[PDB]
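Right, one structure below, let's go through it.
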Amino acid sequence: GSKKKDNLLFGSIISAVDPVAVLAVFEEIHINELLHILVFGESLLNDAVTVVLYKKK
């Protein structure tokens, strides 16, 4: 439940950071590729923050 966002600050700015920067993305996604826009944003950092930290000993 609760609100629909965590804080317009990140749901209004980072979510609208220069529409051009957000639109430049619509040039590589066909809707069905707008949802994974968040899943492909982490899998990258998650594998680049843990592997770069201690690269599994």
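We number each residue from 1, going along the chain as drawn.
For all residues, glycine too, the Cβ spot is worked out from N, Cα and C.
As given in Swiss-Prot:
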type	residues	note
MUTAGEN	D6 to A (Swiss-Prot position 226)	Does not affect membrane localization. Does not affect sodium:proton antiporter activity
MUTAGEN	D18 to A (Swiss-Prot position 238)	Does not affect sodium:proton antiporter activity
MUTAGEN	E42 to I (Swiss-Prot position 262)	Does not affect membrane localization. Abolishes sodium:proton antiporter activity
MUTAGEN	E42 to Q (Swiss-Prot position 262)	Abolishes sodium:proton antiporter activity
MUTAGEN	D47 to N (Swiss-Prot position 267)	Abolishes sodium:proton antiporter activity
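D6 (mutagenesis position) and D18 (mutagenesis position) are 20 Å apart (CA-CA, integer value). Mapped onto three states, the DSSP output places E42 (mutagenesis position) in helix.
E42 (mutagenesis position) is 18 Å away from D6 (mutagenesis position) when you measure Cα to Cα. Under a cutoff of 8 A between CB atoms, and with a sequence separation of 6+ in the same chain, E42 (mutagenesis position) has no neighbours.
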